[PDB]
Amino acid sequence: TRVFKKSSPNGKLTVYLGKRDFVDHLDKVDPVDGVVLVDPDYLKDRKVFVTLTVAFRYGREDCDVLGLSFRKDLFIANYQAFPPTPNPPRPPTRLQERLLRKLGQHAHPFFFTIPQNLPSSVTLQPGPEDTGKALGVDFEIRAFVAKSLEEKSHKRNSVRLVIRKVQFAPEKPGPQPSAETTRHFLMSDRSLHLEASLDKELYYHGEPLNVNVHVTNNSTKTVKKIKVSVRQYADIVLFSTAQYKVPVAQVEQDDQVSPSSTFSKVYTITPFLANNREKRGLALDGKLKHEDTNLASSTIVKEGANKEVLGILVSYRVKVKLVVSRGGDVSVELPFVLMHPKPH
Amino acid sequence: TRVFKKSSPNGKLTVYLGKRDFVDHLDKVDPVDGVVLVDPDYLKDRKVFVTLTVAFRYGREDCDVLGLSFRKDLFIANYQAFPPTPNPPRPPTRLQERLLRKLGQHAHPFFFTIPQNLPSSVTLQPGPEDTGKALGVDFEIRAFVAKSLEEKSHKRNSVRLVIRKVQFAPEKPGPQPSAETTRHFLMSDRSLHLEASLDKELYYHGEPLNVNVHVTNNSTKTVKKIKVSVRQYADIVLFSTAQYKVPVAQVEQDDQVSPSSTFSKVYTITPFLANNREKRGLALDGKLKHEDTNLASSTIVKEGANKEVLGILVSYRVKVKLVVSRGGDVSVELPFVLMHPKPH
Amino acid sequence: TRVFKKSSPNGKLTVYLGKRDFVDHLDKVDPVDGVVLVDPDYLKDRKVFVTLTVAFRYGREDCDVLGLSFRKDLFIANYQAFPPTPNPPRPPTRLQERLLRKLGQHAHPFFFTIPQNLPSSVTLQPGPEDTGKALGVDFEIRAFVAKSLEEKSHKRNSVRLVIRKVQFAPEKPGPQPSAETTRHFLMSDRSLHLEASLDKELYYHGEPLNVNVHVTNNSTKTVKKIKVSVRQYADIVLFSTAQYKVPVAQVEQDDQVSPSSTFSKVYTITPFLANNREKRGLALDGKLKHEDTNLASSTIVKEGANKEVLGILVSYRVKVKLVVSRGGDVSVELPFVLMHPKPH
Amino acid sequence: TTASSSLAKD
Amino acid sequence: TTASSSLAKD
Amino acid sequence: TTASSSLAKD
């Protein structure tokens, strides 16, 4: 096949990376593996290092004149590419071996293990009112050559490359998502019983969702309107828990449920970005440079609950609100995931 | 008497709490004591726990679509309600025993001690420009049933209840609050001497304050206006010292103090909320759900100064400003407390 | 010569400092040496202490009614002036000896060392839209008399004085700052080569800078405009790396560089404050009380890179932007320092 | 909701 | 810029 | 206020 490449501005330093996207299987993530090309006499005294830094970057990098990133370093690791280190961990891999065969002796292997307790590539949508790019957790691989780790950064030395960490749907479907609500009155024995059920717990982007809602209005009040919407929750954790919730798609129908009556229906609602181009705070899946994408892919948590809260977490929920006459408004909420299938 | 109660939505879990308002005696605080009602077969392998979490919560909890709380946790504790643990601390209390007698075997005692180095229930006033509730330290007791402490939260399992921690006036009045100011001039031997004295150092809400102000203007400059106001200082500490000072009640009089003359008077000023409904950043005493209240009760510090700064600290001060002609403006500042008396 | 002095409002406590400004030689900073005058009969039971607190202070101190300073304490040191302590560090100094001879027995010397890993006096410019002073790292010496270190602060006891820490230019000029850029095109073998060179790497405030720019447009595209500006970068660190960049002086010329031609010129640009009175976020050198000053003096870093990021870091750069017709815009960036010479 | 119950006088 | 090279088939 | 004093020449 092919291999992506990036070279230093000087042209003496070049790094070859096996893949641009990385995937996790909920127990082991595919290791980040690459090789670096360098001609020794250019440095002749220095050493070569590669860094995988994950940052809570804000704004952009195109020399924009504005308050730039709060550059919190979530997790940083180091590896001495040159001079050569012990063989681990553990071999040069098949791609590494093939690149060494292709190039020869001027390549140097480096290896990396992404801990399972790290976030997923997410990017907040930049608001039109502000300028430039917006904040969002992102990965980065930076290869630099220097005598010391703390030696000053040089543009000709350091080479910058961007990677993404995304998840793929498990093949095992989960339990049926459903809920119920029985709302009585303040004193009278009449009540209001409603039912909500879903087609599935997993969906693909653009694929419509048919919510199965049923109402048993064996009561005295009248239902004025039914509100159907899907809510997005973005758990942000830098050093304190935060939660910026925002709706993405809402559909309404002027249907009236009379007292002492039953009413059930199915509604079609689709989460899509075309109608929410301006809403600041919406979460989008990680971009490469600036290209568009879908909505933020729902991030499933591992079985062992631990914490995993070291970045941006996103989840989706659907709520149906029943507008009951002269008070007594009640709504039903329900969770579900929404993210890509397994490619080939 | 009676006992306040809260039950889980499922109806299988119910918690009885002895009191809703907790008070401190400046050396120890009345312990948090309650019982929990649950039928064993509902869980049949799980465990029951209760939590007292104090959080620097922002916003509200009625599913508002806005940037929600910076949910910094100030202090959190845990206790195994069920299965039963060792008897401490130390026995079941008289209220605990009474609830066990009333209910029987399905009640479980849980105990708690509030450390003396904790804040008091305070809530900032939400500004009309923003939406929903505003930030403010608050207490919360949450009883949940689950197999593990880190097991995922469930609405049917967890039950939420709100408590408040407020202070009451010591019966010993303090020293008389008074101050003085002698202001000379740039070169002349003439000066300006003023006196300020107060009725007391402790007052009750709504009770007017009579400031005793006296001026000795044995000089040549003219006093144009006298400004009298009461200032509020709110020390906010999350990880950095800050304070949002803001006046609450100001009274003015177009009185002229002639040169080579003396002038004294008594002014009446009252701190009240009716005229400051809109000022964002005003500090109000802790609310139960959303009900109104008085201004924030002044929080007296312990005799041991230690640090005691792990939340919101509120204090009151009164300043009288003398507008002297062509410069030389001087003001006098003085502290005092303002909070409820000891009930019965 | 003379000695600056500050006295307590009561008039019983007075502190003498040998100097108001302090300078560093990149390896040892001149120690802060001072003496304090006090009559023991005033206290007769207490102890005298002096504090050098460096804070990330915001706002002002003239009792302004607004959200006051984030009072992050960057570094605090303590010393017991009275009762007398062991002789170090190490003796009383020549200035301290002279003050003791002048005064006698009622004076007490205190000594201090400023660690080399500390910031320089910087102050952000307050924007007209906001009110009062703005944030900025600042030093402060506070002498107070009390029985205990944690004893409550008293205005009559504590005396407040402000000092500054500024840097002076090394006598050894650095390397010539220069840069180059060869910009090819998408497919054509024609390219664009430009050169930039500087008079020096060190300059004095107000002194004009003559940039030597040369262009080799051996291509067919057209150069529309040449943009020349000087950019300021303010590395701000409290607990997270951030960078508020902002231009200060820009000069433009409607010069057209024809295709298949070469063009060089010399431009004069001057960084000055007169035309940027309103730009919020500009960095100014540390003020005494509120007096004006020049632009923020560039802070040279020490040879051992370590971290040094415990405050406000300021640097200057110049960029020249070439507006080439039909895309392909390219700019050249270059660093330089700008700060005062060595006085006498 | 928050309510009350009984309690007996011992 | 980000580009690609060759790579072989083993 | 901030002021000066005397000091002698040794």
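All chain C residue numbers match Swiss-Prot; in order, they span 7-350.
Positions of Cβ are set from backbone N, Cα and C atoms, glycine also.
Here's what Swiss-Prot has on this protein:
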| type | residues | note |
| --- | --- | --- |
| MUTAGEN | C:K233 to Q | Abolishes phosphoinositide binding and ADRB2 internalization; when associated with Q-237 and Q-251 |
| MUTAGEN | C:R237 to Q | Abolishes phosphoinositide binding and ADRB2 internalization; when associated with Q-233 and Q-251 |
| MUTAGEN | C:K251 to Q | Abolishes phosphoinositide binding and ADRB2 internalization; when associated with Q-233 and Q-237 |
| MUTAGEN | C:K295 to A | Impairs interaction with ADRB2, MAPK1 AND MAPK3; no effect on interaction with MAPK10 |
* To do: For C:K295 (mutagenesis position), list the number of other Cβ atoms lying within 10 Å of its Cβ atom.
  => 10
* Per DSSP, three-state class assigned to C:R237 (mutagenesis position) -> strand
* Candidates C:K233, C:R237, C:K295 (mutagenesis positions) with Cα within 10 Å of C:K251 (mutagenesis position) -> C:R237
* To do: Restricting to the same chain and to sequence separations of six or more, state which residues have a Cβ under 8 Å from that of C:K233 (mutagenesis position).
  => C:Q256, C:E258, C:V326, C:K327, C:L328, C:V329, C:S337
* When you measure from the Cβ of C:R237 (mutagenesis position), which residues in the chain that are at least 6 apart have a Cβ under 8 Å away? -> C:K251, C:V252, C:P253, C:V254, C:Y322, C:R323, C:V324, C:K325, C:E339
* Are there mutagenesis positions in C:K233, C:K251, C:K295 whose CB lies under 8 Å from a CB of chain A, and which ones? -> C:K251
* According to DSSP, which of helix, strand or coil covers C:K251 (mutagenesis position)? -> strand
* Structure fact -> Cβ contacts within 10 Å for C:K251 (mutagenesis position), all chains included, total 18
* To do: Would you identify the secondary structure of C:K295 (mutagenesis position) according to DSSP, in three states?
  => coil
